[PDB]
Amino acid sequence: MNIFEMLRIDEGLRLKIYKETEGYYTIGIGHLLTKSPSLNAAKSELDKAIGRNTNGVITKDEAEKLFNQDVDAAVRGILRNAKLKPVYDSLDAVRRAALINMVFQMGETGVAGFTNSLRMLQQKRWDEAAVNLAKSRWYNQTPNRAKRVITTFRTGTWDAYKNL
């Protein structure tokens, strides 16, 4: 298991524009296109991202390309983040992947807001971090996903994802 497989599990893969859980237009492996309600605006962003007139449809290769860029962007955001980096640096490989998943999902900014949990993780207080992380809108809005990430932080293993 690795970050790509992990996220592929959490996000799925969709070749036509769709709305994700909060109702925003997305495509591929969780590639947010726009927060705007306009489908046109979404199609514009998509063409721009792809570099062609897509008509709202991409191929599998294009989706994987956006995915590689997004993963890359997520790691980079972490490393550049003053609150994030130190945590990331103190963690083991499995757990690093869990933090990358949250950032891919909610952005750097949103993740850096988890002050107390970040602190707990830094101190390797697994059980406590897990309970703190659950006290969030994130957990209440996408509980199955949240549970898989939280368990990964808790255990430091990929068990939450074995079977999927």
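All positions are counted from 1 along the displayed chain.
Looking at the header, which is where the method is noted, we find X-ray crystallography, 1.8 Å.
Backbone N, Cα and C atoms are what each Cβ position is placed from, and that goes for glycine too.
Lifted from Swiss-Prot, the feature list:
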- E11: active site, proton donor/acceptor (ACT_SITE)
- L32, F104, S117, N132: substrate binding site (BINDING)
- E11 to A, F, H, M or N: Complete loss of enzymatic activity (MUTAGEN)
- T26 to H: Facilitates transglycosylation more effectively than hydrolysis; covalently bound substrate (MUTAGEN)
- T26 to E: Complete loss of activity at neutral pH; covalently bound substrate (MUTAGEN)
- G30 to A: Almost complete loss of enzymatic activity (MUTAGEN)
- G30 to F: Almost complete loss of enzymatic activity. The enzyme is destabilized by 1.5 kcal/mol (MUTAGEN)
- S117 to F: 10-fold decrease in enzymatic activity (MUTAGEN)
- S117 to V: 50-fold decrease in enzymatic activity (MUTAGEN)
- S117 to I: 500-fold decrease in enzymatic activity (MUTAGEN)
- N132 to I: 5-fold decrease in enzymatic activity (MUTAGEN)
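Reduced to three states, the DSSP call for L32 (substrate binding site) is strand.
Among the recorded positions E11, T26, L32, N132, the residue whose Cα lies closest in space to that of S117 (mutagenesis position) is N132. A simple way to gauge crowding: the CB of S117 (mutagenesis position) has 24 other CB atoms within 10 angstroms, across all the protein chains here. The Cβ of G30 (mutagenesis position) lies under 8 Å from the Cβ of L7, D10, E11, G12, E20, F67, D70, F104, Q105, each of which sits 6+ residues away along the same chain. Residue density at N132 (mutagenesis position): 19 other Cβ atoms are found within 10 A of its Cβ, drawing on all protein chains shown. Separating the Cα atoms of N132 (mutagenesis position) and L32 (substrate binding site) is a whole-number distance of 27 Å. Each residue contributes its Cα atom, and for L32 (substrate binding site) and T26 (mutagenesis position) these two points are 4 Å apart. Burial estimate for the recorded positions (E11, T26, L32, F104): highest at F104, by number of other CB atoms within 10 Å. Our reading of the substrate binding annotation (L32, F104, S117, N132) yields a largest Cα to Cα distance of 27 angstrom.
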